[PDB]
Number of protein chains: 2
Amino acid sequence: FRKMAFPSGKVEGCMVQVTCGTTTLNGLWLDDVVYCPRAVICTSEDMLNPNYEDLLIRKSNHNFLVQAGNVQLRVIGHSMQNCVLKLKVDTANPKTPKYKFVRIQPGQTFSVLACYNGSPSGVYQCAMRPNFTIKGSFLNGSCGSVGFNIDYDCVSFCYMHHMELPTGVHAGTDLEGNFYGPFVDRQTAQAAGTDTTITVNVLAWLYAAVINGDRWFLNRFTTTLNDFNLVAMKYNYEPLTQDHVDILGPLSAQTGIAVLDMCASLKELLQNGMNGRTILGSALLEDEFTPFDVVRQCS
Amino acid sequence: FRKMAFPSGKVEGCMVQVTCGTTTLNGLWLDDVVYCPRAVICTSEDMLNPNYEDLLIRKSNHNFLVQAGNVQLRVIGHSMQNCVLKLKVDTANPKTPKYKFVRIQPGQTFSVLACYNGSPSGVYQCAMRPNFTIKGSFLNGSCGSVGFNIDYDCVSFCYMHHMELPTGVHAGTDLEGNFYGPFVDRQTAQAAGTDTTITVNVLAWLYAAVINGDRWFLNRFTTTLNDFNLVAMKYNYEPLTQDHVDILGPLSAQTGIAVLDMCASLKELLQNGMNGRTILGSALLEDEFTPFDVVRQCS
């Protein structure tokens, strides 16, 4: 039961360094476009109350230094899309993989290739919390690192790191520059909402327990989806959506245990204790394995 | 504070598929040699009691099918070094990185690139247990996957996966073909020695907890090295050497907490337990981060 990241090679060849003035961060080089956080055009003084439209007007193509390692790529156009800058460069990246941009839902997991100054440093797996933050490990110069999933031959880019919040959590955007959650890219007072437990992922973990023969928690009861959702909220668990019920389908089929029967088992675990017993060796429930993460064990 | 794996791109470009008869597994292609576990020449019947010298003399070059994606490599020659087969091929790998073969010690960590049929599937960080096994995620066909660290420009290969033990833990060799631990590449029931907890790594992880604002376990007391070691061995923890104390120095310096002071906190956790409290979100004492791993992620 390890947290497995996707192999990073396809993303490593797309990482570059973007500098404006003295501010350097990471960018993503796909075909002849470099994507990076628009905060790169800010001085430390600008960040307090930036006017990005104004700041960008006073920038030319020749104010941007884009580097692949030590090699400069000339910028031949620039535009702003929401909170990301798009820099058109003179060279199409020969390492561009098949890719697509995806906006994920809270609870989904992805790998993050943590980079400093365009140089890949490490890969880890994380989940998007329901309060749209990530409990992760990339402060200090990691702005612009991206999160991704690999869907056969295709890299789905889903996250671009922008900043750290006061409580140590990280916030960012999708690759269209739209923030996940109610945050803005300025050094102002910002707080995330209260974190909740990702119910669909706890269910995926209970199915994984059953698949491996750990099944003491199954009970003889069932529940309705509405009954379960109203009880879940009293324990700071996320309510289930119809999409969550659908993505648990393969695990329900594999084990023969209906989704709502498993909800009834979890509900009893929430009201009573776990009676000192473990599940998959753990006294705590895990909520950062998705249904798809779990099926990466049967295959 | 997550488990961070090394970027896998330099190793992904070296993975190939190797087939002999009906047996297919993963190989590592560096320069003009493919390294893979010698068990690839065995049938199901051979693995009961393989005489590897005899089996190899009975094979010819064309009995070996090597595939790098869709390109088939021609085998020129073949030789055995301990438990690894070295297949010479007529083409060098142009994506060969700067590399070294190293034998690691228990307690040290590395990244594993899990592959199936020569295709990279996931990357994760693990530790070599004191009993020379690794607790990992290896399904059928994962044989021949490698473990590695990266030192700037250099990939240090330290592990090649060979077999799963009846308890689910994994066993393998270095890249010279010598097993880690008292295991043999034969299909017979094999147990490992008793495992122990890697004390210096637990201490590193407690420093990480402190760095990250998790301090409930600290106390004002101190202990001596020998008095700590007496308690450690009682609880199946590795004893602490003076070398271990030196390696923890940078963490001691950054937190203002002397090593023997932290040892006194660990001793209390060993004796009283954690009593339903968590550290860095975990209910168990984590021992698969080295002091270097913690320093790398906390500076």
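Residue numbering in chain B adheres to Swiss-Prot, whereby the residues present occupy positions 3266-3564 in order.
So this one's X-ray crystallography, 1.9 Å, going by the header.
Each Cβ is built from the backbone N, Cα and C atoms, and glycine gets one as well.
The active site, nucleophile feature in Swiss-Prot is assigned to B:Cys3408. Following the DSSP three-state reduction, the secondary structure of B:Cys3408 (active site, nucleophile) is coil. Around B:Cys3408 (active site, nucleophile), taking its Cβ as the centre, 25 other Cβ atoms fall within 10 Å, counting all chains.
Around B:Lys3353 (variant position), the same-chain residues six or more apart in sequence whose CB sits under 8 Å from its CB are B:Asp3297, B:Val3298, B:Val3299, B:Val3340, B:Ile3341, B:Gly3342, B:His3343, listed in sequence order. Quoted from Swiss-Prot, the note on natural variant B:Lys3353 to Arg is: In strain: Beta/B.1.351.
Around B:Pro3395 (variant position), the same-chain residues at least 6 positions away in sequence with a Cβ under 8 Å from its Cβ are B:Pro3371, B:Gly3372, B:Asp3460, B:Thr3461, B:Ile3463, B:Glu3503. One natural variant named in Swiss-Prot is B:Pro3395 to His, and its note says In strain: Omicron/BA.1, Omicron/BA.2, Omicron/BA.2.12.1, Omicron/BA.2.75, Omicron/BA.4, Omicron/BA.5, Omicron/BQ.1.1, Omicron/XBB.1.5, Omicron/EG.5.1.
Around the Cβ of B:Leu3468 (variant position), the same chain contributes B:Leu3505, B:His3509, B:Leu3513, B:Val3524, B:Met3527, B:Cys3528, B:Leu3531, B:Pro3556, each under 8 angstroms and 6 or more positions distant in sequence. B:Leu3468 to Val appears in Swiss-Prot as a known natural variant, with the remark: In strain: Zeta/P.2.
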